[PDB]
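Asks: If you scroll down you'll find the structure; I have some questions about it.
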Amino acid sequence: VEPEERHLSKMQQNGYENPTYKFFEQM
Amino acid sequence: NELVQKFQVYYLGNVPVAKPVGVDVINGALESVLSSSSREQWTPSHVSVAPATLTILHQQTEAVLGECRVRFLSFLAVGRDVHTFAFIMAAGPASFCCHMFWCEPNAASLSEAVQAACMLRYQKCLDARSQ
């Protein structure tokens, strides 16, 4: 399985929580 | 200005969402918007990914459809259908908005570019606050 492919499945199953958001959120 | 060249996609629009995160949230928003629109209604557009903002612009006329500060982007994901991309913004302190796109051949490169912008921004912020 490809790099684009593996990162896609991750993008689909978990998505991504922006840590920049949480950085300013905890302030 | 930008980090990479604009992405030619379809802007499906934006809808309010109850939560800042979750693939269940973005897929619920995608299903709703796809059920109440047809492919001709879809707005051809590109996404400019800059260090601090994402800007969405009308196809090649480049009017401004939306602009979003990376610091207020709480979540992003590719939908269960691999062409769909969404991110959730905190529009205000307890107010969330979901922006949605259709991507050909898929959403891989837009989502990567947006995730990369988030990861880069976070380091630049940590580093700024440690000086």
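Chain B is numbered as in Swiss-Prot, which gives 537-667 for the residues shown.
Per the header: X-ray crystallography, 2.2 Å.
Cβ coordinates are placed from backbone N, Cα and C, and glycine is handled just like the others.
What Swiss-Prot records for this protein is below:
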- B:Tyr546 to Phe: No effect on phosphorylation by ABL1 (MUTAGEN)
- B:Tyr547 to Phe: Abrogates phosphorylation and stimulation of transcription by ABL1, and increases the interaction with RASD1/DEXRAS1 (MUTAGEN)
- B:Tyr658 to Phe: No effect on phosphorylation by ABL1 (MUTAGEN)
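Burial and contacts for the listed features, if you can.
Replies: Listed in sequence order, B:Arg575, B:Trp578, B:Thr579, B:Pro580, B:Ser581, B:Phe637, B:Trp638, B:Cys639 are the same-chain residues six or more apart from B:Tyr546 (mutagenesis position) with CB atoms under 8 A from its CB.
The Cβ neighbour count for B:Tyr547 (mutagenesis position), using a 10 Å radius and every protein chain shown, is 21.
In the three-state DSSP reading, B:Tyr658 (mutagenesis position) counts as helix. For B:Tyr658 (mutagenesis position), the Cβ neighbour count at a 10 Å cut-off comes to 19, with all displayed protein chains included.
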Asks: Between the Cα atoms of B:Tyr547 (mutagenesis position) and B:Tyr658 (mutagenesis position), what distance do you get, rounded to the nearest Å?
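Replies: A Cα-Cα distance of 26 Å.
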